[PDB]
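Student: I have a structure I would like to understand better, so I am pasting it below and will then ask my questions one at a time.
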Amino acid sequence: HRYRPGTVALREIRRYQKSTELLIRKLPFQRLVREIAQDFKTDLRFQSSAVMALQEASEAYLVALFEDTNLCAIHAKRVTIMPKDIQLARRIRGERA
Amino acid sequence: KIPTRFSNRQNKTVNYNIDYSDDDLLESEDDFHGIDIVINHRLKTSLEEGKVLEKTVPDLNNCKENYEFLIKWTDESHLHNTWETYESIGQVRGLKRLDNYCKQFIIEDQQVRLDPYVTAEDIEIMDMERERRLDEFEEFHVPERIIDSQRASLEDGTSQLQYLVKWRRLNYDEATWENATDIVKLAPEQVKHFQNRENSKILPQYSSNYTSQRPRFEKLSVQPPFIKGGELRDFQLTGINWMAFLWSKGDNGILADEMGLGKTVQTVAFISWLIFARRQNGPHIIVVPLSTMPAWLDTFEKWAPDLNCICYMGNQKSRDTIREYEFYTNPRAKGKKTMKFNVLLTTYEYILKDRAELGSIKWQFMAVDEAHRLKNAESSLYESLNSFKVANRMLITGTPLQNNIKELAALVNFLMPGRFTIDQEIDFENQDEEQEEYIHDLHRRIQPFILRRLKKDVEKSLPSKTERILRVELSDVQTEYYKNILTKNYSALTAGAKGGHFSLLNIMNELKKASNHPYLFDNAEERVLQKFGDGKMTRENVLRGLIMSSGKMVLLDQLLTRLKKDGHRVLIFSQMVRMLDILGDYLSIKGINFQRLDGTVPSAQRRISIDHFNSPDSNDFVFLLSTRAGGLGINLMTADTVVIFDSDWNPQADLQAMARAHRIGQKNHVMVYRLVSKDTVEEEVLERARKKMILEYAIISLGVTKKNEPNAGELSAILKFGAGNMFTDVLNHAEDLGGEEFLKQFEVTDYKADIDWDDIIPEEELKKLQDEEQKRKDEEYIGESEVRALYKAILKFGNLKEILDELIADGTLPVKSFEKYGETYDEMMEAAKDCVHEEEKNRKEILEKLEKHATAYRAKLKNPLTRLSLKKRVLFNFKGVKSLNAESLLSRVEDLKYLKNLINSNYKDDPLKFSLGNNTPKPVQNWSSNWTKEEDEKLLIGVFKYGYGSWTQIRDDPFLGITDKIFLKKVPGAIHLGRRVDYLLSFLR
């Protein structure tokens with residue numbers, strides 16, 4: 001018994017839009033934040049709540065970006081998102097402008 | 001209740017329910033035998049065709065018809081493993097596992113066999129791990145424990161007894177339902193242990209109710225009989241007496257014996273004494289580390305085989321299997337469930353994971369092994385175990401105090417909460433008499449609660465261990481790195497690094513790294529190589545860096561050359577695994593057979609390296625350890641010298657590190673070389689270490705298990721020693737009242753062998769090394785209730801005089817005296833004979849009068865003849881129980897005594913070899929089952945073992961092999977079995 005391609009994706013869409021947990025693991029995000037922070041200056045300490053707030057900010061920004069990207073892909077008569085959809089979204093938002 | 005505020009905004013209503021149902025997606029959603037494990041392969045598929053075509057490599061389709069694979073199927077028991085073929089399988093689930101097995105193992109094995117650059121060492125280690133995998137999989141065939149039995153109906157197979165079997169190294173989620181017959185024919189000892197485990201003498205529900213009324217304990221000078229095991233030693237016997245005396249006073253304790261003395265045997269024997277002697281056979285819990293838990297399981301299997309010790313590990317389903325198949329005698333009930341097991345072995349992780357499922361159990365004893373893990377009162381394990389409802393606790397450890405007195409305060413608060421308080425810390429700078437009075441008060445307060453035996457007090461054959469502290473001068477690179485870190489020089493610390501990402505957080509950690517080796521820092525080997533090796537980086541200069549970058553590496557190289565000159569083996573302990581990588585590369589380019597153990601190595605390769613180093617034909621010379629890894633179970637008997645490269649803050653870690661090689665039975669004199677850097681941060685590390693050692697020698701060592709006048713002087717002397725710093729034929733493998741012996745192992749010996757850059761790798765070493773580099777380029781590469789209960793025991797066993805202790809402690813009798821139950825059984829047996837003879841006397845005279853009337857009526861016909869035919873064609877009351885079988889009570893008493901005397905006279909060694917001989921009973925060919933003379937002896941054997949009328953116990957006993965010959969429209973039944981038992985005993989008697 002194999003599933004049709006697309007109903008599993010719809011199940012994950014309906015599942016992950018209900019729950020509110022963080023979809024990125026804590027330790028790779030902490031390592032990424034420390035690597036990004038250490039070029040501005042060395043010897044930076046981080047509170048746990050600071051990295052958590054950065055995490056939910058990244059969550060909200062990237063989820064809103066994928067909503068705009070999905071709208072760009074649907075507007076181009078597609079169901080698959082592409083990097084051209086992402087660069088359109090950020091351009092119209094003014095990030096690439 | 002009602003809201004006092006509303007909204008005047010005219011919004012539409014919104015359904016906020018975010019609960020979704022996937023019932024609109026069932027059109028693409030919904031609208032157990034397969035390959036699980038592949039174990040072994042054989043080169044011959046069906047028959048040996050020939051020895052030709054042994055060259056080249058086979059393909060995937062070539063191996064599909066050439067090899068047969070051993071298959072353990074899904075939901076099987078590792079005994080139905082089948083030798084199958086790809087064409088013999090067809091298409092089942094798990095074919096990808098077989099493909100991965102065939103591909104990976106066959107391709108890599110023929111690649112390592114057919115390659116020309118594979119040495120003999122690689123081929124022998126792959127053969128050794130192949131044999132390890134083979135016998136590890138072969139160990140799964142042996143059963144280890146039988147959980148439960150059931151009666152299941154097969155496909156027209158009537159009823160079959162079916163055991164729940166646990167295997168040797170498998171867990172309870174691999175416990176399988178199997179036939180009883182091959183389990184009996186395979187391992188009958190576990191079947192007999194299971195048969196003992198149903199009607200066991202010891203239950204949690206039969207425990208005593210000692211509420212501050214425990215009996216006095218007399219000292220045992222001999223090993224107790226219920227501890228079978230091997231033999232108990234004298235110090236273990238005194239520890240047993242100490243534990244029993246502490247429990248008799250209702251006190252908790254710490255067994256602070258040194259490792260190797262057999263603390264596990266002591267606590268197993270104490271658990272056996274608590275269960276057997278004091279009748280405290282309730283639920284006990286023992287919490288152990290996971291690595292030592294097989295070493296506890298085999299100890300319980302050996303020394304206390306009659307105990308119901310269970311194991312609690314694994315995933316959720318295995319723990320659920322243990323919970324609802326083994327915890328309770330009555331798991332199907334809903335009221336109060338009493339326990340079935342006696343001892344529960346578990347670990348810390350499942351104490352924290354299952355504190356809800358284990359905290360609601362009235363435990364009678366807790367035994368926590370390795371109590372230093374419990375040294376912190378703030379940790380989750382402390383609050384998890386402290387919330388348990390346990391009357392008596394015991395802590396087993398080797399080091400009770402490690403850092404300060406607050407840890408020992410946490411242990412004594414976990415033992416008994418409140419009469420012992422510690423609120424004042426110790427200060428060596430004070431050194432007043434009040435501190436000595438406090439120390440002596442702490443000595444006399446915890447003296448009977450801590451039992452400590454050293455390895456220098458028992459087993460008078462252990463060679464002495466002498467540790468030497470060596471101080472060395474730093475190199476120029478180490479000195480400039482120390483100056484750059486201590487006087488922070490981020491721009492100078494960056495220098496030539498392209499990234500320049502230097503972190504100076506944890507200054508002391510960077511100072512320790514600079515004291516160890518400059519190559520721990522990033523982009524540091526390049527600066528040494530360009531300024532000394534002239535930028536060529538051709539091998540011999542790089543190792544020339546590795547000895548002269550750090551001031552400890554010259555002493556380590558000299559020590560390795562000196563120990564290679566002699567016949568000795570060396571362990572190297574380090575706190576950092578990156579330093580272990582540095583020494584591993586140093587011995588790799590150096591060319592010394594080394595083995596390694598750290599946290600990244602899995603336990604299988606750890607066991608492989610330990611067995612490889614301890615083999616008598618081992619070519620390994622140096623064995624590297626991370627200091628805080630491996631637990632207390634590492635065996636390193638073959639090594640002789642221990643070198644501590646990095647000194648730990650906790651000295652007990654260093655004592656465990658040097659006791660890795662200083663175990664019981666060491667045949668060589670063990671020396672420890674502690675590598676110390678001069679005028680660096682490691683000096684205060686050793687100052688804190690010697691302060692903690694002084695503290696442990698003060699409290700712990702002087703409170704083990706006319707001198708009190710000199711105690712006030714020698715405590716002052718040891719506090720004056722603890723208040724002073726130590727910093728104001730060197731590597732000899734030789735060494736030539738206890739107060740001045742602790743003044744040893746603390747002196748510092750300096751080392752100033754200043755050797756230049758080129759004076760290492762001499763002409764003997766350089767000629768072989770340059771030849772290897774040149775050759776590399778060429779090759780490229782008594783009420784009424786007791787009366788009825790005793791009446792049921794008469795029909796089961798018979799006489800209750802010799803089986804009074806059997807029925808009372810098994811629940812067949814109430815809580816009464818043994819003499820009162822014995823006197824009631826003798827009075828009922830004597831009164832049954834007189835009541836039987838009273839009814840038989842009147843019945844004999846009744847038939848005489850009826851026969852006289854029939855003779856008078858016979859002449860009238862030529863009625864009373866029917867009266868004589870009705871009479872021709874035994875109940876009493878003993879203690880309120882009416883309709884008691886007085887005739888059957890005396891008949892069953894004589895038949896059971898005759899059966900027990902006949903079996904013990906000729907078949908005392910083996911009761912299963914009983915034979916009827918030349919006695920031929922009546923045929924039973926009319927029954928539905930094939931009953932013969934062999935089946936008659938099996939039923940009579942079970943009568944003397946399980947009792948008369950126990951049809952469930954006789955049918956479940958698979959030793960007789962009559963499980964399928966008894967049905968309980970089928971014949972014989974329960975009534976037919978009772979009639980055949982009485983007819984067989986009456987015919988023999």
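Numbers here mean position along the shown chain, with the first residue as 1.
Method reported for this entry: electron microscopy, 2.9 Å.
From the backbone N, Cα and C atoms, a Cβ is placed for every residue, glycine too.
The ATP binding site feature in Swiss-Prot is assigned to B:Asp257, B:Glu258, B:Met259, B:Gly260, B:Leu261, B:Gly262, B:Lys263, B:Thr264; the stated evidence is sequence analysis. The annotation domain 'Chromo 1' is assigned in Swiss-Prot to B:51-113 on the grounds of sequence analysis. The domain 'Chromo 2' annotation in Swiss-Prot covers B:141-206, and the record cites sequence analysis as its basis. What Swiss-Prot records for B:244-418 is domain 'Helicase ATP-binding', and it gives sequence analysis as the kind of evidence. Mutagenesis annotation in Swiss-Prot: B:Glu76 to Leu or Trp (Swiss-Prot position 220), described as No interaction with methylated histone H3 'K-4'; the structure shown retains the original residue. Swiss-Prot documents B:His78 to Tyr (Swiss-Prot position 222) as a published mutagenesis change and attaches the note Confers interaction with methylated histone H3 'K-4'. For the mutagenesis result B:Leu170 to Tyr (Swiss-Prot position 314), the note given in Swiss-Prot is No effect on interaction with methylated histone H3 'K-4'. B:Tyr172 to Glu (Swiss-Prot position 316) appears in Swiss-Prot as a mutagenesis experiment; the accompanying note says: Disrupts interaction with methylated histone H3 'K-4'; abrogates histone acetylation activity of SLIK.
Explain the structural surroundings of these features, please.
Tutor: DSSP gives B:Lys263 (ATP binding site) a helix state.
B:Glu76 (mutagenesis position) falls within neither a helix nor a strand when secondary structure is assigned with DSSP, and so counts as coil.
A sphere of 10 angstroms centred on the C-beta of B:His78 (mutagenesis position) encloses 21 other C-beta atoms.
Under the three-state DSSP scheme, B:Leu170 (mutagenesis position) falls in the coil class. Neighbour count (other Cβ atoms within 10 Å of the Cβ, all protein chains): 19 for B:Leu170 (mutagenesis position).
Cβ neighbour count for B:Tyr172 (mutagenesis position) (all protein chains, 10 Å cutoff from its Cβ): 25.
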Student: What count of other C-beta atoms do you get within 10 angstroms of the C-beta of B:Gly262 (ATP binding site), across all chains shown?
Tutor: 18
Student: Relative to the Cα of B:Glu76 (mutagenesis position), which of the recorded positions B:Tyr172, B:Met259, B:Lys263 has the closest Cα?
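Tutor: So, of the listed recorded positions, the one sitting closest to B:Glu76 (mutagenesis position) is B:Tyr172.
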Student: In the domain 'Chromo 1' (B:51-113), how many residues does DSSP assign to helix, to strand and to coil?
Tutor: 23 helix, 9 strand, 31 coil
Student: If you draw a 10 Å sphere on the Cβ of B:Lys263 (ATP binding site), how many other Cβ atoms land inside?
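Tutor: There are 20 of them.
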Student: Quick check: with B:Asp257, B:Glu258, B:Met259, B:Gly260, B:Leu261, B:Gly262, B:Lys263, B:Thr264 left out, which same-chain residues have Cβ atoms within 8 Å of the centroid of the ATP site Cβ atoms?
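Tutor: Here the non-site neighbours turn out to be B:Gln266, B:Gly398.
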Student: Between B:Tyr172 (mutagenesis position) and B:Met259 (ATP binding site), how many Å separate their Cα atoms?
Tutor: 31
Student: Whole-number answer please: how many Å between the C-alpha atoms of B:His78 (mutagenesis position) and B:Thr264 (ATP binding site)?
Tutor: 32
Student: Among all the protein chains here, how many other CB atoms are within 10 A of the CB of B:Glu258 (ATP binding site)?
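Tutor: A count of 18.
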Student: In angstrom units, rounded to an integer, how far apart are the Cα atoms of B:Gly260 (ATP binding site) and B:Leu170 (mutagenesis position)?
Tutor: 28
Student: Can you tell me how far the Cα of B:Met259 (ATP binding site) sits from the Cα of B:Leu170 (mutagenesis position), in Å?
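Tutor: Just about 29 Å between their Cα atoms.
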